[PDB]
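Below is one structure; the comments refer to it alone.
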Amino acid sequence: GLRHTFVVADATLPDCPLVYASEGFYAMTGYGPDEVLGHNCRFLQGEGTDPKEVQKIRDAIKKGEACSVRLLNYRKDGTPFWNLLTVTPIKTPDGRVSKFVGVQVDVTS
Ligand SMILES: Cc1cc2nc3c(=O)[nH]c(=O)nc-3n(C[C@H](O)[C@H](O)[C@H](O)COP(=O)(O)O)c2cc1C
């Protein structure tokens, strides 16, 4: 929907760590930059997170392809929320993946 957050991951590093996150991302998740920059976004996952959906994202990434999934995530305070995540690979002219961009939408309603 209209309200959403955005983040950028560096695919030139093995674990796709975050290099940038929108104002909304920090405010929604409750985390600060000096807390999540340089880290993979998997810290948003938790107990009820469907490993099957997580695997789908992992596969798309390893294949350097776009993907959209609905996942249960948790704020820094531990409270849950439903996240409709869409990941998009950004490539250089040589065809290789340089960055991955992510758009998150809280669809908890
Ligand atoms: C740009 C980008 C944004 C992501 N955003 C989220 C997110 O908001 N929530 C989430 O649970 N996983 C998110 N992921 C997925 C995890 O970072 C990680 O790719 C996934 O869990 C891969 O599987 P693994 O944790 O088993 O290695 C994102 C990945 C990328 C590349």
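Note that chain A carries Swiss-Prot numbering, so the residues on display, from first to last, are 17-125.
Method reported for this entry: X-ray crystallography, 1.9 Å.
A Cβ is built for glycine as well, from the same backbone N, Cα and C atoms used for every other residue.
These features come from Swiss-Prot:
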type    : residues                                                              : note
BINDING : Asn56, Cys57, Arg58, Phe59, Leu60, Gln61, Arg74, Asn89, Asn99, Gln120 : FMN binding site
MUTAGEN : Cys57 to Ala                                                          : No effect on blue light-induced kinase activity
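Where Swiss-Prot records a feature, it is marked here on the structure.
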residue: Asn56; record: FMN binding site; DSSP (3 states): coil
residue: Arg74; record: FMN binding site; DSSP (3 states): helix
residue: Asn99; record: FMN binding site; DSSP (3 states): strand
Which one of these binding-site residues has the most other Cβ atoms within 10 Å of its own Cβ: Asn56, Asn99? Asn99
Which residues, sitting 6 or more apart from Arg58 (FMN binding site) on the same chain, put a CB under 8 Å from its CB? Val70
How many angstrom lie between the most widely spaced Cα atoms of the FMN binders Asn56, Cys57, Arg58, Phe59, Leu60, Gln61, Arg74, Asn89, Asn99, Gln120? 16
Among the recorded positions listed here, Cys57, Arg74, which has the most company in the form of other Cβ atoms within 10 Å of its Cβ? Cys57
Would you mind reading off the Cα separation of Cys57 (mutagenesis position) from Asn99 (FMN binding site), to the nearest angstrom? 13
